[PDB]
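K.L.:
This is the structure I want to talk about, given as structure tokens.
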Amino acid sequence: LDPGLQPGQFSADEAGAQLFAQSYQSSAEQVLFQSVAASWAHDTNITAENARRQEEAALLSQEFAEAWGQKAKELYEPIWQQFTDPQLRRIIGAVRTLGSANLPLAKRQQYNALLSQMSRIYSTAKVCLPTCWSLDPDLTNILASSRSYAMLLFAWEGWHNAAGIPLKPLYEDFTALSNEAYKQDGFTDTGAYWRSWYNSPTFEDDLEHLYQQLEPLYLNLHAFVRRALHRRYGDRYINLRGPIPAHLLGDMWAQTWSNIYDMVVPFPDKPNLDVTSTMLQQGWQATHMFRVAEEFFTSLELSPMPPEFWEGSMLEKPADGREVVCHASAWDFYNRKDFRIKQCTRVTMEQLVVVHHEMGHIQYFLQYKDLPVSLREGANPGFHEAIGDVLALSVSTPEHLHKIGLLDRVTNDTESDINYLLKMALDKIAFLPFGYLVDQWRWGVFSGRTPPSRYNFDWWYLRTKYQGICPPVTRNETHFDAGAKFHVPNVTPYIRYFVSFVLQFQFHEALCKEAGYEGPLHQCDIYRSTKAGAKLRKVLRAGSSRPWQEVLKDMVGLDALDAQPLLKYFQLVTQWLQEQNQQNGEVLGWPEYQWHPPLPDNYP
Ligand SMILES: *[C@@H]1O[C@H](CO)[C@@H](O[C@@H]2O[C@H](CO)[C@@H](O[C@@H]3O[C@H](CO)[C@@H](O)[C@H](O)[C@@H]3O)[C@H](O)[C@H]2NC(C)=O)[C@H](O)[C@H]1NC(C)=O
Ligand SMILES: *[C@@H]1O[C@H](CO[C@@H]2O[C@@H](C)[C@@H](O)[C@@H](O)[C@@H]2O)[C@@H](O[C@@H]2O[C@H](CO)[C@@H](O)[C@H](O)[C@H]2NC(C)=O)[C@H](O)[C@H]1NC(C)=O
Ligand SMILES: O=C(N[C@H]1CCS[C@H]2CCC[C@@H](C(=O)O)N2C1=O)[C@@H](S)Cc1ccccc1
Ligand SMILES: *[C@@H]1O[C@H](CO)[C@@H](O)[C@H](O)[C@H]1NC(C)=O
Ligand SMILES: [Cl-]
Ligand SMILES: [Zn+2]
């Protein structure tokens, strides 16, 4: 470590800690920048040499974290929790947690290389036929549009085998090293560290309570869709009292069901809410999608994207053969000037929502870029994942779609309200059990309750318990199906997305009220409301300088997560689905919990 980057001497009191924190920030932007730059070079150009430079930059950041983290612990560990300045507590509390910098050098290198190899394996896996298919776009498009049971099965099985099986031995080694590192920071395991970000002694209980309020909405949506799959695929493949086969819901992970809307739409006389075809007819490209998302932000008097964003971002999958990480992500280079999105954008309405999701992250970065780096975060990680989703709730309304030229006909009748709210539910309600269960699985792995000998046994227990799905071919412990989901090999926590999907309806209700809107919640559009813009900007400029409970209270009037706004948004289709399911005499749930589908006749 460069002498200029090493901490000096500071007194062991609160006044000394103020100067320590200032001195830390003055060096940290440089170190953070070089690490983001090296990760950007790798994820937009996966090569062995670019992995090697990324691991070298990671090692420098670990040296920096060790020098400052040890000094902070030595000077302030007994006392920082009593400091009068709550921003100072936030900063010092972060610096004394070293994470992987607790590992000796040889294990640091092992750790950095494991992350490199897990990322390469996930983002370069292919499914070849008996010329090979990538996940994005090839397999994504098959899962979304094919209605041949056997083609869907071939893609689903092929993807889970290709990505999961080789990941398993690396993921075991990663888990052990991660736990060894954070145990030296005082956390019982890595999962406990991740849960600490929510600053709540009752977190797990509070989540269970939320899900108990939401589960009935999921069970009715589930049974209604299951009936529809029955008519299409028949009794041989669909058990009206068992789990749904995991490959038939339009998405590789069965996490969002919007791609089978055409199969379930209650009233097809009304205007087709699937506006993708119109986007194609009109010539929309990826850059147009981003410009339309930007103009919603500026209509609220939030910031445009700076020139550095347009010149630096990767908004399409490269045509030149490069291997890249296609999973959509947003990037803060910690220099107050460079901010980018990396997305293999495809021209669809669902992707237009993802564009808003990622641009919400960049807007957060723009609004807090002048805080100290330790505070350039969301109030919690759920806040970050929700910002763009909130605006896209307004964009999705048929009224807004009309205003931007993607929906021609105009109707305001109960049947049209039902089509809209069902299409939204296929995305927002279907996701809830998946957003909840993923980190239940990972917390059990980190705690040792789930050893390698039960990785897949326990994955499928939770997938069946919560989503009511089952694998369409037989699995055993050679498979590692959790590993075939981006966030597991790329070590990105997941409970933030369950929090986000509840939070975004709390945000929407508040901003619609501030906008002066007085109609049904699900018809609100906050476009061009400078008052709603100013209330959102307060949240974004706070970063993590204040407890998320306080920030939320200012915004919506309540200091806790609450499912009632979500329930109120969906109320009308909740009632409709209950009545459809009673009328058809459905069983709510999957009491034949053992059931799996047979194979197709001469498969492959
Ligand atoms: C589509 O039609 C529905 C009615 O079928 C419209 O909903 C109604 O919209 C009005 C407009 O403000 C709402 O009026 C408000 O009522 C509350 C009731 O407490 C009151 O506090 C306000 O001062 C205001 O008068 C009304 O509540 C709402 N719901 C009804 C009539 O059942 C809707 O606006 C129409 N949407 C579009 C896009 O045209
Ligand atoms: C674990 O499963 C694999 C894959 O096949 C699964 O199990 C079969 C019995 C069948 O039900 C498939 O639909 C499942 O997906 C097993 O590996 C295969 O074993 C069969 C023998 O039955 C053999 O014909 C194949 O060549 C094998 N495939 C590969 C890639 O090796 C495996 O034996 C099962 N057990 C263990 C411990 O891994
Ligand atoms: O969050 C992200 N990308 C989105 C894009 C698709 S939509 C969205 C809502 C649904 C749940 C979740 C899903 O797709 O599984 N999700 C995403 O992953 C990125 S910013 C996560 C990330 C952060 C840092 C480095 C790398 C990645
Ligand atoms: C990809 O990275 C290599 C280094 O391994 C570099 O030589 C090459 O120019 C890069 N390609 C692009 C398109 O940036
Ligand atoms: Cl999280
Ligand atoms: Zn995100």
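Since chain A takes its numbers from Swiss-Prot, the residues it shows come out as 30-159, 164-637.
Per the header of the entry, the method used was X-ray crystallography, 1.8 Å.
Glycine residues also receive a Cβ, built from the backbone N, Cα and C atoms like all the rest.
Okay, so Swiss-Prot annotates it like this:
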ACT_SITE  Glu391  active site, proton acceptor 1
ACT_SITE  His520  active site, proton donor 1
BINDING   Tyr231, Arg529  chloride 1 binding site
BINDING   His390, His394, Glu418  Zn(2+) 1 binding site
MUTAGEN   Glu391 to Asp  Abolished peptidase activity, leading to increased levels of amyloid-beta; when associated with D-989
MUTAGEN   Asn445 to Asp  In Ndom123456 mutant; abolished dipeptidyl carboxypeptidase activity; when associated with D-318 and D-445. In Ndom1234569 mutant; does not affect dipeptidyl carboxypeptidase activity; when associated with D-318
MUTAGEN   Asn509 to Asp  In Ndom123456 mutant; abolished dipeptidyl carboxypeptidase activity; when associated with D-318 and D-445
MUTAGEN   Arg529 to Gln  Abolished dependence to chloride, leading to reduced peptidyl dipeptidase activity
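Provide an account of the burial state, proximal residues and distances for the features listed.
P.N.:
Within the same chain, residues at least 6 positions away in sequence whose Cβ sits under 8 Å from that of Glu391 (mutagenesis position) are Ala361, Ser362, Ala363, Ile374, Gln376, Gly421.
A 10 Å cutoff on Cβ-Cβ distances gives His520 (active site, proton donor 1) a total of 17 other Cβ atoms nearby, all chains included.
Sequence-distant neighbours of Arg529 (mutagenesis position) (same chain, six or more apart, CB under 8 Å from its CB) are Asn413, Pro414, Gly415, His417, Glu418, listed in sequence order.
In three-state terms derived from DSSP, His390 (Zn(2+) 1 binding site) belongs to a helical segment. Its Cβ placed at the centre, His390 (Zn(2+) 1 binding site) has 23 other Cβ atoms within 10 Å.
Secondary structure at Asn445 (mutagenesis position), taken from DSSP and collapsed to helix, strand or coil, is coil. Taking a C-beta cut-off of under 8 angstroms and a sequence separation of 6 or more, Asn445 (mutagenesis position) has no same-chain neighbours.
For the recorded site, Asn509 (mutagenesis position), the DSSP three-state label reads coil. For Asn509 (mutagenesis position), the same-chain residues 6+ apart in sequence whose C-beta sits under 8 angstroms from its C-beta are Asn489.
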K.L.:
How many Å separate the Cα of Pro159 from the Cα of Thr164, given that the 4 residues between them are not modelled?
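P.N.:
The unmodelled segment spans a Cα gap of 10 Å.
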K.L.:
Could you measure between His390 (Zn(2+) 1 binding site) and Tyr231 (chloride 1 binding site) for me? Cα positions, answer in whole angstrom.
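P.N.:
Here the two Cα atoms lie 21 Å apart.
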K.L.:
Based on a Cβ-to-ligand 2 distance below 6 Å, what subset of the recorded positions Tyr231, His390, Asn445, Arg529 would you report?
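P.N.:
Qualifying residues: none.
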K.L.:
Return only the integer: C-alpha distance in Å from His520 (active site, proton donor 1) to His394 (Zn(2+) 1 binding site).
P.N.:
17
K.L.:
Around the Cβ of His394 (Zn(2+) 1 binding site), how many other Cβ atoms lie within 10 Å? Please give the count over every shown protein chain.
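P.N.:
I count 20 other Cβ atoms within 10 Å of it.
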K.L.:
Report the same-chain neighbours of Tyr231 (chloride 1 binding site): residues 6+ apart in sequence with Cβ closer than 8 Å to its Cβ, ordered by sequence.
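P.N.:
When sequence neighbours closer than 6 are ignored, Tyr231 (chloride 1 binding site) has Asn413, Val532, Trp581 within Cβ distance under 8 Å.
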